[PDB]
Amino acid sequence: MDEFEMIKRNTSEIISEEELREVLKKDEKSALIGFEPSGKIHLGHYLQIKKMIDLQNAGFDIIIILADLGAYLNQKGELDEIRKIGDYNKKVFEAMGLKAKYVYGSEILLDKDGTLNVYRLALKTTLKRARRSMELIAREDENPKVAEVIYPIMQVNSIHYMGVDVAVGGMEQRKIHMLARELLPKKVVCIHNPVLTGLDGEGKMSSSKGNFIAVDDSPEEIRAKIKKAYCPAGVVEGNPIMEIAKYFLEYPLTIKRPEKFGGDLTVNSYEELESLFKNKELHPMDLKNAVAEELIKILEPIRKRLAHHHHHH
Ligand SMILES: N[C@@H](Cc1cc(Cl)c(O)c(Cl)c1)C(=O)O
């Protein structure tokens, strides 16, 4: 594959592909993604960091925004707690093999103006668009706060401030990104990753108990959580185990069994795996066992790299 294909692989949309091809011609180019700091870093994060690595392998300079003010505004807690988690997240992303520059969103909105541009954008942004852009983002609040409509403006400002060619995020960020293309003098190319279903099969992967696989989870925790995941036979849509096979696994993939069941199974592509599962010729428990074992191998260097630091040895 060429650079465009490597970047596009496993994305949900690129706005626009034509604009991306032009960016790829530049000698210098940069991309950002922002994260609200999270106590657990899970496959949802990993999916997107993998995409940032694709960009880095295509010669992009990578900027990671640790969105401490964003998280603060979105009711994640006190700023100092949030920043401590942010620093931990940086270590995890480093342990994933990412080469990037890391900045706190508060650095922007406080130390430059910069701060002033937030006010300028607020003049241009309707309350309606701001609130609508937060639908898939904002924490639940019966009495929605001013904080909610400041959040998207801040994200648009960070994009402008960092002067990047590309902004990356999950599909939930798309409306904020559409605002960014309307509000800033230069239109940023937007790359959106799919939303990873949680292990429970109920909405996105999040840090709720048993609902995520964290990159530093122990092998026994990975087996246990995969074993109890939502995964109905023949069902590919909304199936978090099939999603994991699609987004993280390498092929050919060998699936141990049985052989009253079709015997050992060597699957050459995800598309083949999908066909097998869809036609009910591969049972959930066999899929789960393989996915768990491969995921343990995939995440092992990350876990070890973290522990290797989490001493000084
Ligand atoms: N909206 C992003 C977080 C984020 C990212 C950037 Cl870059 C921001 O500037 C702000 Cl405020 C917030 C998320 O859902 O994780």
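Numbers run from 1 along the shown chain.
Keep in mind that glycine also has a Cβ here, set from the backbone N, Cα and C atoms.
Here is what Swiss-Prot says about this protein:
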type	residues	note
BINDING	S207	ATP binding site
MUTAGEN	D286 to R	Decreases the rate of aminoacylation with wild-type tRNA and increases aminoacylation with amber suppressor tRNA 8-fold. Decreases affinity for wild-type tRNA and increases affinity for amber suppressor tRNA
MUTAGEN	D286 to A	Decreases the rate of aminoacylation more than 10-fold, without effect on tyrosyl adenylate synthesis
MUTAGEN	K288 to A	Decreases the rate of aminoacylation more than 200-fold, without effect on tyrosyl adenylate synthesis
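Under 6 Å, Cβ to nearest atom of ligand 1: this is the test, and of the recorded positions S207, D286, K288 it is passed by none. Of all the recorded positions listed here (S207, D286, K288), it is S207 whose C-beta has the fewest other C-beta atoms within 10 angstroms. In this structure the alpha carbons, written CA, of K288 (mutagenesis position) and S207 (ATP binding site) are 21 Å apart. A helical conformation is recorded for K288 (mutagenesis position) in the three-state DSSP classification. Distance noted between the C-alpha atoms of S207 (ATP binding site) and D286 (mutagenesis position) is 26 Å.
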